[PDB]
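Chemist: Supplied in structure tokens, the structure appears directly below.
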2 protein chains.
Amino acid sequence: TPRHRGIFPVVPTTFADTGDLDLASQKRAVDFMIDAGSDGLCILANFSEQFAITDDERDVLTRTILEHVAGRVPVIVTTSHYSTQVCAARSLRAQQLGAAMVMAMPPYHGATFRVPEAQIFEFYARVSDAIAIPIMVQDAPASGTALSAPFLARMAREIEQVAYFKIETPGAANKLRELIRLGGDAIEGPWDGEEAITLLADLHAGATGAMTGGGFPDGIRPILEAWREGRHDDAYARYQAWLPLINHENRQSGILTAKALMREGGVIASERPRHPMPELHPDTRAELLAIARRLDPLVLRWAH
Amino acid sequence: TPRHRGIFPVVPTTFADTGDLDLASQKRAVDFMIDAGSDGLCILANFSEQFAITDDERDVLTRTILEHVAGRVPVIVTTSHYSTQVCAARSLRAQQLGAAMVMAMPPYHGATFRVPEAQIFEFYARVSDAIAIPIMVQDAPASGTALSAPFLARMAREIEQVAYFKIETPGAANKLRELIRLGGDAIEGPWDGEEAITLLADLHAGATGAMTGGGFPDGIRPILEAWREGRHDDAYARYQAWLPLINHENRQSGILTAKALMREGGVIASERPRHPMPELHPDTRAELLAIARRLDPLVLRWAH
């Protein structure tokens, strides 16, 4: 029924050791992620360190990644921006370059500038007016904005392109259940995130998709597949095996997790973030690799 | 002693009714603010709705405003950005275009992305290494980041260009007093903000400058002048007369205050913000103007 379902990991932005964009590694990261079995990819999201790049770099990354993917899997382009007109323009450009969907945080800035529901609704309505591809509404704490289940459901029922959701706030499972009940079939994509930390509970609640870290989508996808097949006990077993990795990414290594793993496996040239974001502490990184090695993920055995 | 002191109001960004940059009105706003007696100007700050414009617009605005100011008064260019290298590059560019100082929020993103003190120090140290003009560190709630007085004083003592500060967090007076005590003469510019709501207590604490709204710097400067003259009682009288206006800006009309005033006075063509930022409520605006008329500010009698 839905146009998209499954696992859509966030593509990290690859930098050279000195901070410059490293497009050669960027393409390899993309290729590994597709080889990992990803149903699709999400680019320029927070786990893509989008906050550390310029508009020019954003456009370069968008064109480069979309061209390299070459239509092999659908791509979700994050177009978040406070300005409605700017978000609309970036979303149109994404569509023109082949994007299958765009993701956008509700308009906001820092932890002081918020926008009333009425204007948020207009923000999405206007972005929707400008494009012909679906919009994924992101419900995450970074925005400091409250997007109730009723409001989200209302946008889905009244705004043409609003059809997908990335629920990353506390109690996502309960919210997803509410969103689906209130939105009905208007809720085409009730998805979760946070690197898949609450994946199993979210699937129970009706989630049909997950936006995770891009270091090991091959380890997470089977969980959604088993759930899809109606094998809940099998889902739990697979969920249990990988939970320590998921947990370490969520609470210890964070954003850099995928890049650290890709660097270890030779997928990318450098795992460094752009200053001032701190490097992974040594033990934190060592523990990450030790857990990953117990799981034999593709990222550590990608002969390309 | 300091290179700069007095009032440095934030220049609002003027848009056309449809959201496009209105450079003609932008120039008139700058001329009015200078005619109002501003000691200097600060551009592209949050009160300039910088979160609603693009990198390209940012550069257009910087060149347009600096050139129009034509060296009449010093200009502080806000160059905030999470990326150290990006901020450094924008700061160097601002300097080359004629900036007298740059203002930067500590690196952060949304309400979720923070940076350890250690990296914040390096962020500022590296921006300083790249330029030859002073840096104004902004201590504001929007960053959701903690910049203790001891840490701020340390940066001033150890980082060459870190010499100015805009303390906008609660209890600014106490912090300013502590910053000055710990920083000594390294604290060249202990300034406040928040449209001057706590100006009098801050001057008592040792503030030598104020970054206010750009709507009525002519009404605020006399307070700082009276204080410098050692006439505390006169400062109080002037403070008392304008406090209702300052207070209405701080809690009722906010960012759009300056633009609503300039528009009413014919200084600019449109007072509208960029969508999705909400327009001022009718009552809030009417009350704003009614208070302004009781004070006869220049913005309502600028014959140009």
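The residues of chain A that appear here are 6-309 by Swiss-Prot count, in order.
So this one's X-ray crystallography, 2.1 Å, going by the header.
Yeah, the Cβs are placed from backbone N, Cα and C, and that goes for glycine too.
Below are the features I grabbed from Swiss-Prot:
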- A:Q143 to N, E, S, T or Y: Loss of activity (MUTAGEN)
- A:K171: active site, schiff-base intermediate with substrate (ACT_SITE)
Chemist: Can you grab the distance from the residue listed as 'active site, schiff-base intermediate with substrate' over to A:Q143 (mutagenesis position)? Cα atoms, rounded to a whole Å.
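Modeler: Counting only the Cα atoms, the answer is 5 Å.
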Chemist: Long-range neighbours only, meaning 6 or more apart in sequence with Cβ under 8 Å: which ones does A:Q143 (mutagenesis position) have?
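Modeler: Looking at Cβ-Cβ distances below 8 Å from A:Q143 (mutagenesis position), excluding near sequence neighbours, one finds A:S85, A:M108, A:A109, A:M110, A:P111, A:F170, A:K171, A:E173.
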Chemist: Give the number of CB atoms, excluding that of A:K171 (active site, schiff-base intermediate with substrate) itself, located within 10 Å of its CB.
Modeler: 27
